[PDB]
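A.B. asks: What follows is a single structure, and I will ask about it in a moment.
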Amino acid sequence: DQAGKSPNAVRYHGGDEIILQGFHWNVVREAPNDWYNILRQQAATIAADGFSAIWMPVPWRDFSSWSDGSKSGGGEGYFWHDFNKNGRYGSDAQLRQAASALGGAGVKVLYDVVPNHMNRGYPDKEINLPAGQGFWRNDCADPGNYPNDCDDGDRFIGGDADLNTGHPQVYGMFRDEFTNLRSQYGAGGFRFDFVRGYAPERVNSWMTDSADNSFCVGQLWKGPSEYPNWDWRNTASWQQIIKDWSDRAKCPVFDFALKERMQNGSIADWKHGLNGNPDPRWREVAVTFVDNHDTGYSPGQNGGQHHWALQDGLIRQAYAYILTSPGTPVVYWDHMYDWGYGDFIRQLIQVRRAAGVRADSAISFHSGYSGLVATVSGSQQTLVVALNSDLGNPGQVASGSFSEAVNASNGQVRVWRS
Ligand SMILES: OC[C@H]1O[C@H](O[C@H]2[C@H](O)[C@@H](O)[C@@H](O[C@H]3[C@H](O)[C@@H](O)[C@@H](O[C@H]4[C@H](O)[C@@H](O)[C@@H](O)O[C@@H]4CO)O[C@@H]3CO)O[C@@H]2CO)[C@H](O)[C@@H](O)[C@@H]1O
Ligand SMILES: [Ca+2]
Ligand SMILES: [Ca+2]
């Protein structure tokens, strides 16, 4: 588990991370004020299960609230009112103990940070940016969901809570908080939220200033069709759009190309995610996932958000895929500890580890069989992966002696290793 930036100075922190998304959407409602306490107690098991990092929820307190139709929400962290750590997940003191316990067990803690907007309208907060000083996107004329003079990116919904991240004083505010998270809360890196709401270069700057050598990941969720007609991106692939962001922020990016293929393509089409790209410079910057707090289910109310959920009969296949392939994989809290995929994932993580699969490992796709058949070249062993495939045996696609590593779902999930 080394460190170092990629050959392109991209902050993938050694290319051998295995991340646990340390929360689900309904945590504030299912274990109110008690999440840091649970993470603290489970620190030893997370480390033993094989994760080298954990994506923690937004540490900034959120007392927001909404009701839309028959749904309600708030306090999850994405509509924060100040940097005070005494929120819905637990107290400042409890966060410090969780971070320490996690760090102590060998799991780097990555905080989710939301620079785009804040709960501008909350009455009792410690940050008060008055209007008319250029601190807000809406301090400038705001025609549409396009960059204006006060906000160099898209806006969140109405844009009325969007910050001018480029304003010297705002940039500085975030900068110092990132430094704070790092030296007082054990930050080993950050997950940048809603990266489409502000310039990618600003992310590069923040990291340069506070955590140059840490890990970073940006959440860019914007399809080709969201860009203007005359924009090069309007007719670009999902890979291109996200690679472009990663080149500019110098941070790994969530593989929405893969997610898109998982949702709308067939299993054989998964070789079209950013992680399957034949150029190591492209692959190695992908941060793969099966579902997250937005896309997937969560225990509790409404089944969570489930905006782009994976078909239930592909969950094991999806995990065998991300866990044996290039890019940096992210495991969803619930699959691991709530829905019983624990044993299955532990297995795959051990296979990834023994094989020495890393972010830039080579992967080749075989086309003469049904499903997905891939040969992954780990630094230690070669993996042959067959998902929902009629492949007979590894020898049909690769030379050398093979031993079965995994065999689940009726032969639907098969992995062999040299
Ligand atoms: O003042 C600004 C706006 O305030 C009001 O907006 C509401 C939305 O209507 C609610 O739906 C909600 O927003 C959630 C959102 O549903 C939820 O998915 C989550 O969003 C994140 C996402 O998880 C994350 O991964 C990321 O990439 O981006 C999203 C934004 O960070 O969190 C949102 C915020 O809690 O709450 C807001 C604010 O309460 C109002 O309806 C709008 O008119 C108005 O402009
Ligand atoms: Ca590392
Ligand atoms: Ca914005």
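By Swiss-Prot numbering, chain A shows 22-439, in order.
The backbone N, Cα and C atoms fix where each Cβ goes, and this holds for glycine too.
Okay, these came from Swiss-Prot:
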type     : residues                                                                    : note
BINDING  : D22, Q23, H34, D37, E38                                                     : Ca(2+) 1 binding site
BINDING  : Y99, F100, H138, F177, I178, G179, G180, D181, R212, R217, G218, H314, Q326 : substrate binding site
BINDING  : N137, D172, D175, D183, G218                                                : Ca(2+) 2 binding site
MUTAGEN  : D214 to N                                                                   : Abolishes enzyme activity
ACT_SITE : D214                                                                        : active site, nucleophile
MUTAGEN  : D315 to N                                                                   : Abolishes enzyme activity
A.B. asks: Quick one, of the binding-site residues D175, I178, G180, which Cβ has the fewest other Cβ within 10 Å?
C.D. replies: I178
A.B. asks: Tally every other Cβ atom lying within 10 Å of the Cβ atom of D172 (Ca(2+) 2 binding site).
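C.D. replies: Cβ-Cβ neighbours of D172 (Ca(2+) 2 binding site) within 10 Å number 27.
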A.B. asks: For the C-alpha pair, I'd like the distance in angstrom between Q326 (substrate binding site) and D183 (Ca(2+) 2 binding site), rounded off.
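C.D. replies: About 23 Å separates the two Cα atoms.
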A.B. asks: Please report the three-state DSSP label of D183 (Ca(2+) 2 binding site).
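C.D. replies: Once the DSSP labels are grouped into three classes, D183 (Ca(2+) 2 binding site) ends up as strand.
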A.B. asks: How many Å separate the Cα atoms of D315 (mutagenesis position) and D37 (Ca(2+) 1 binding site)?
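C.D. replies: Answer for this pair: 25 Å between alpha carbons.
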A.B. asks: Measuring Cα to Cα, how many angstrom lie between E38 (Ca(2+) 1 binding site) and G180 (substrate binding site)?
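C.D. replies: Computed Cα spacing between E38 (Ca(2+) 1 binding site) and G180 (substrate binding site) is 35 Å.
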A.B. asks: Reduced to three states, what secondary structure does DSSP give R212 (substrate binding site)?
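C.D. replies: SS state of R212 (substrate binding site) = strand.
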A.B. asks: What is the Cβ neighbour count of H138 (substrate binding site) at a 10 Å cut-off, with all protein chains included?
C.D. replies: 26
A.B. asks: For a Cβ distance below 6 Å to any atom of ligand 2, name the recorded positions from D172, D175, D214, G218, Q326 that qualify, or say none.
C.D. replies: none
A.B. asks: Nearest of the recorded positions to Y99 (substrate binding site) by CA-CA distance, picking from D37, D183, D214?
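C.D. replies: Nearest by Cα distance to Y99 (substrate binding site): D214.
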